[PDB]
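S.K.: What follows is a single structure, and I will ask about it in a moment.
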Amino acid sequence: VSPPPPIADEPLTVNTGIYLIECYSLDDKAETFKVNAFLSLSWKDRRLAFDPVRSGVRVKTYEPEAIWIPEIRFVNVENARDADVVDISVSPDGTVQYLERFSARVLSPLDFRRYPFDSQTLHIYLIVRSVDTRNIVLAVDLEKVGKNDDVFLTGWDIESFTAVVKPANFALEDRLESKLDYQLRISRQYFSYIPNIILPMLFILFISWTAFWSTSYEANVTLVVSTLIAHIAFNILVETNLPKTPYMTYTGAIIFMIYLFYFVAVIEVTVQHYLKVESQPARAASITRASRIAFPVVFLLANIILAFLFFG
Amino acid sequence: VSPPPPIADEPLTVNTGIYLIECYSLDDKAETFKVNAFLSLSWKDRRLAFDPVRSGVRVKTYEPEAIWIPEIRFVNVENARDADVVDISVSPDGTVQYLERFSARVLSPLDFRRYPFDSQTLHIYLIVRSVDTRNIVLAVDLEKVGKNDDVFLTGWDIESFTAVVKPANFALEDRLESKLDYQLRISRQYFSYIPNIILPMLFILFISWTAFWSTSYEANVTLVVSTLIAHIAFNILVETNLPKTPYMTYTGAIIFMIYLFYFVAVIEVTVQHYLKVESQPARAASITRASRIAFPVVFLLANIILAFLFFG
Amino acid sequence: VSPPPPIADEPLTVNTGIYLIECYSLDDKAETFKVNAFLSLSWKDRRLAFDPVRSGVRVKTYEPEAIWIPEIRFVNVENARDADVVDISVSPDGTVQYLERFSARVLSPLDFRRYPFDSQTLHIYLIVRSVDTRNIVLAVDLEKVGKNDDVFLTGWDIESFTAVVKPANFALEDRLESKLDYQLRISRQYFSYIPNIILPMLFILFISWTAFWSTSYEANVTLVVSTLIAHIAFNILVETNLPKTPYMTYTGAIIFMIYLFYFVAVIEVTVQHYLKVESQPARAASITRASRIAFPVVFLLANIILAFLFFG
Amino acid sequence: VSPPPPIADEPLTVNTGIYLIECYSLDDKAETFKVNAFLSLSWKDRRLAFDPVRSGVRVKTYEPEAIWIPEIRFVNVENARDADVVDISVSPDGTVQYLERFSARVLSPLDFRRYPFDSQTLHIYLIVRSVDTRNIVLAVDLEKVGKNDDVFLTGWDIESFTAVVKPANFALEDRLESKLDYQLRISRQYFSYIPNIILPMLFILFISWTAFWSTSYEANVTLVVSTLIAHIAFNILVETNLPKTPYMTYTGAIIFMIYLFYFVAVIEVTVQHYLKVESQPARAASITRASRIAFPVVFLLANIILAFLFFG
Amino acid sequence: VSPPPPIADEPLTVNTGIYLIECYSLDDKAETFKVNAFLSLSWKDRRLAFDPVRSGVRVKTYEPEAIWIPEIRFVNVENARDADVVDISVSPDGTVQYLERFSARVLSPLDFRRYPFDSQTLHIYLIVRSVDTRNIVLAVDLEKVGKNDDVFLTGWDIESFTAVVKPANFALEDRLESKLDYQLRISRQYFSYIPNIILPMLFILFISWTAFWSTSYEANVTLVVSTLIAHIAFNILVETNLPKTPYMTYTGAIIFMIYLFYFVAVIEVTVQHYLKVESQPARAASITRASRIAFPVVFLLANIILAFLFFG
Ligand SMILES: [Cl-]
Ligand SMILES: [Cl-]
Ligand SMILES: [Cl-]
Ligand SMILES: [Cl-]
Ligand SMILES: [Cl-]
């Protein structure tokens, strides 16, 4: 079995198409995600007679060991894909339709800045292998490419699934090495994050802030320090869901700002008690009345500035 | 070898059937589980027959490789199943008996919106391919669908296992391909969740609610804040086992409501102390007496509303 | 490559035997364990006997293939075993010898009603199908069943390893089969659980109880609530134990009882303070002196009753 | 091919030798450890030496499928090794040199008593399958046995690696009775454990002991109980770097003794406060002054006794 | 297919080149990392020339079963590489161009002292199996070794990727062969570690230090002990990022010093209270005024000494 011979130096055109079936196991630390999907290759197959007799108009069924099947290699994968060939339907003429389910572990970078409200773009790269016949070119068949409407990823919604031609631009560049890029755009569902992570932190912070309406030093110390312990425990709780991230993040900036605010509150309580002991109650009362307005307003301004700095 | 002649008016009918041996490893994060079962097939082929005459005592015949066998592929499986042929028998008329045994991983969605008191459903899909000469359509054998009594999942009780034929031309492909659906219905065993999760949290909340029978500010602060810390630790303990759900469930709503109640209790304690300091004890007494009855009634009403909203 | 023909109707008998090497990885939540062992077989076949005098030998050897070897399969395994044959020797009359080494992971349910002091039984099943017109039944070789003195498992004591001689013949997929049962009996080593779990919780409970000799309300609140937090943290540290179960175990009942005791202690402290504030010190003193004796006696009685219930 | 034929009843001696390279992934809960190492065999092949000639004195190279390769099995591996032949050379006349790089998962018992200051001993067992010719015997070639001196067994320092021949006692067959035993002695580096574990806990205990210089009941209660909570949290922290050991250990004994000391300290504080309230300050002063000296001395004596009991 | 025959005893020089594509999963406990990358060889054949015709200027095409492919084996890998040939093209001159893809699991030593500001150097070793026709010598091809500029290890940056020829230095010199060394230098990105781990601990320590401006024993005890609990909780939180390291580290030294400072602060508070009770407020005030300056200065000097000790 060999590919079709040359006809008139016309470049051989291959119309590929990837039809998604399943997408699962989106691992962040490994920066991978498994896929389970179909694949279609429709290559013009003249000069290989397929019984074009008008009495043989039946669509012929062929096994993999019947003709030359173009072998496409994925660039960013862990191992070679498993070729679970599904069905090949070939007309009495040189027209080819073919479907095959594969499973692979794909490598694709993920950007986790602006983490709870982020979007991603997964990539799949395809190259074609050399052959002794004329040069093989890559083209996209827009009818074949799609998704199964039943692909479910835990916590995301799928926007689009398109394809485009991009030159490989590899340093080897033994030939042109035409390459295909498949882009899967996904968006994270963020609503549950508000009640799960955001509101409890604000409740704890306000419980801490109730110490500006009091004057008992022991009660203030207990309030602020126990609230700090609760904040650390809640950070431990929320650290499990988040992925390990060796760079700065919006949530991390918020956590750091909360730590800073706790430190400043402790300083304010200490100053108030020291003045009250040294008998300057007017100054102590003025400072403790100023704090009640100062803290929430500065917190709001810092949040606005951080939001602008991280979301354009 | 070759497909049977397409002489019969109806398409070549098969008679599938799945007999469960055991199920195991019901993963929740990736929403997949493993299975081990048989797969019996049956169809009629008049091309070969065994007459009772001419020493026709050999009613059955074993043809391992020199025979045409229909091919059945699972749709929602991570990898292709690993099957070993067991037996092949041929009736004197022409009906063929087939049998296998396989293991696989199955991808199936799960719905944890009633996490403790939820019921699931697991699907297995089968597909037969078309052949050029004849036509093949799937069917079910009610005498070959069942399960052992040793099937067990850790924490679930199995209720039923049935089959139903799905329409052809599934998805966008339209090569007259049929599909079969096998449904396994399970229910979670929820009794152990009550004394392990629900009652201790209620005990902690009731312990925190005893601050309404006291007028010592330091004791009230200690009670409420330390019970908040205990609630956070118990939340860590609870979330250890609950699967991670990127959506809103019943338990998350209950936990958020508990956080809100803690916040309101802190506010009430602060207001009472502030009123007492300004030499207005009657108003503070009235407020605390009102809250003593107000808190449990509102908690019960909110619980009733949530229960009606999620289970109705 | 063919089953032997019967003389008149006699079924064929295969004598098996399993010799353990080491058991390990006895997981509790998944209810599985791993094993590697020797598998021995022997069966009668009169179509391959020779003449010892002419052949000059007494036992003729063979290859792993090119001889009719019965299909032996384990019922409750996740995947097929990993086999590597060691020998196939033939007796002069016709009986054959076989040996191989395998490794597998076995599925078996467990019972945790007496979790610290429980005993388990593990089952390994062997089955065989009726091949051709020669029915096959299994038998047990008592001299090929045993285990090494170096068979060890971390934290368990191995008592016996026997095989039930009588098989259970039945019909499956319109064919007859025979099944064998291998039973391994183990018992948990329970000493290390006493100083690691049992005693620290009692010490913390007594530390909590020490608040019946004090009259300061703040100190009592601190003692009881801090000890409750310590109990919750200890339960977090201990939770790496038995999984969720439909039934109620011994340890869960003990933990729930301790929670109830903490709740009642908080109630008593609050009642004493409330009575003291209303200027009725005599009732508070009487209640405290009563509780000093009431709590330990009721705790001991409840422990005795639970011990009788779960082990009687 | 075939093994060399007998010449003068001289047994074939296979001088073996293992050359360790990597010893890693020491998983103690599973009580295994993966190994990556070479393996050299030299079986004398006289009367079958190929191309003995001074002109062709250059060492000859043979592919693995050119000469007979002995089959050596590992007794205590979870699965069969993944062999990788590197280079096998045959002299013009004489012996044959062989070398393969295999990686295997080995199951060996681990004794975790005396955990910080423990020395282990890993074992590998080898057997060789016999053939129809004279019995294959195993002997250790001391010249090839050794290490790469570049073993990445971090946390341990290798002391020796030797071998010896022992009789085999498992399912005796009058053959396969000449197994080998390779012992790898390792010792744990215990310096970092001192600052990482030992000293913080002593600091915490000494912090708790400062309650014997104070007569404030509330301060003493806060000190002792909060110190107990800190001890529980630090135990949680320590438990991560330690496998599940279902048996008694030196560290566990120390931890239990620390819990006992906390309980006794709480008892002493309560007794002192009760005596002070009962208008008997002299007994309280005597008791606290006695405790100041009594506690550290008893702690030191108990530590000495426990050390002598565990370390001989 | 056999290696090229000798021409004039000239060794067949092989110009090797590794072109990186993907580096991922830098697991530290197992001391491994996975590499997905290309590979190239530039051996030529003189006697077995490839089409020395001037009409064949077009580059010929070959497959794996077309020429002799060298046997190059990695030394420090877990198991054999997953070879995946992509291109094998031969020019009419006689030179060969090769392109494959592999994904191996490499074992390379790592050093985690000076952990947040450290650099690493990963090694890959190559050896080629010799043949009896000639002697094979490995030389580095400088036009092939390189990176794809899109290699992403999460949290590192790539400095250089270079190759060098070194002696084998193995104690078992089978054929006096050679070896290659490929070095990849990476430096950790340390910016996020400051806000993530460093500043919160300083804030907590200063919150502890605010107790030298107070004179209430109860408040001081609460501050210091609760701050110690918070420090332990934060250590638990940050333990999930660091690798399990069985040797000393800069961060571990910092943690130990923080524990020591907490112990000394507790001692100082106890001494102050004891003197104040014993009626020496002058001495108490002197010590408490000295501490305010003594503690930060000693902390700074100790940090400077530790930094000099660990960073030369
Ligand atoms: Cl591929
Ligand atoms: Cl399949
Ligand atoms: Cl099997
Ligand atoms: Cl092996
Ligand atoms: Cl390799």
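Following Swiss-Prot, chain D residues are numbered 47-358, in order.
Heads up, header says this was done by electron microscopy, 3.1 Å.
Cβ coordinates are placed from backbone N, Cα and C, and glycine is handled just like the others.
I grabbed these lines from Swiss-Prot:
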{"type": "MUTAGEN", "residues": "D:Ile244 to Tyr", "note": "Marked gain of function, with a ten-fold shift of the proton dose-response curve towards lower concentrations"}
{"type": "MUTAGEN", "residues": "D:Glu264 to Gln or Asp", "note": "Decreases binding affinity of TBA"}
{"type": "MUTAGEN", "residues": "D:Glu264 to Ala", "note": "Decreases cation selectivity. Decreases the binding affinity of TEA and TBA. Nearly abolishes block by Cd(2+)"}
{"type": "MUTAGEN", "residues": "D:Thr268 to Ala", "note": "Increases the binding affinity of TBA. Weakens block by Cd(2+)"}
{"type": "MUTAGEN", "residues": "D:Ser272 to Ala", "note": "Increases the binding affinity of TBA"}
{"type": "MUTAGEN", "residues": "D:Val284 to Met", "note": "Displays an increased sensitivity to propofol but not to desflurane"}
{"type": "MUTAGEN", "residues": "D:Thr297 to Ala", "note": "Marked gain of function, with a ten-fold shift of the proton dose-response curve towards lower concentrations. Also shows slower apparent rate constants for activation and deactivation. Displays an increased sensitivity to propofol but a decreased sensitivity to desflurane"}
S.K.: Between D:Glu264 (mutagenesis position) and D:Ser272 (mutagenesis position), how many Å separate their Cα atoms?
M.R.: 12
S.K.: What is the separation, in Å, between the Cα atoms of D:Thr268 (mutagenesis position) and D:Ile244 (mutagenesis position)?
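M.R.: Pair distance, Cα basis, whole Å: 24 Å.
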S.K.: Tell me, how many other CB atoms lie within 10 A of the CB of D:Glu264 (mutagenesis position), whichever protein chain they belong to?
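M.R.: For D:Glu264 (mutagenesis position), the 10 Å Cβ neighbour count is 17.
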S.K.: Distance between D:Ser272 (mutagenesis position) and D:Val284 (mutagenesis position) at the Cα atoms, whole Å?
M.R.: 18
S.K.: For D:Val284 (mutagenesis position) and D:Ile244 (mutagenesis position), determine the Cα separation and express it in whole Å.
M.R.: 10
S.K.: When you measure from the Cβ of D:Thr297 (mutagenesis position), which residues in the chain that are at least 6 apart have a Cβ under 8 Å away?
M.R.: D:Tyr161, D:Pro162, D:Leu288
S.K.: Taking ligand 1 as the reference and 6 angstroms as the Cβ limit (strictly under), which mutagenesis positions among D:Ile244, D:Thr268, D:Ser272, D:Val284 are close?
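M.R.: The qualifying mutagenesis positions: none of them.
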S.K.: If you count Cβ atoms within 10 Å of the Cβ of D:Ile244 (mutagenesis position), leaving out that atom itself, what do you get?
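M.R.: Other Cβ atoms found within 10 Å: 14.
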S.K.: Under 8 Å Cβ-Cβ to anything in chain E: which of these mutagenesis positions pass, D:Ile244, D:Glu264, D:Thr268, D:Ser272, D:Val284, D:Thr297?
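M.R.: It is D:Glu264, D:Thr268, D:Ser272, listed by sequence.
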S.K.: Short of 8 angstroms on C-beta distance to chain C, which of the listed mutagenesis positions (D:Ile244, D:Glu264, D:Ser272, D:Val284, D:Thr297) are there?
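M.R.: Sorted by position along the sequence, the hits are D:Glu264, D:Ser272.
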S.K.: Provide the number of Cβ atoms within 10 Å of the Cβ of D:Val284 (mutagenesis position), excluding the reference atom itself.
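M.R.: Taking all protein chains shown, D:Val284 (mutagenesis position) has 15 Cβ neighbours within 10 Å.
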S.K.: Measure from the Cβ of D:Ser272 (mutagenesis position) and count the other Cβ atoms within 10 Å, all protein chains considered.
M.R.: 21
S.K.: What is the number of other Cβ atoms found within 10 Å of the Cβ of D:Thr268 (mutagenesis position)?
M.R.: 22
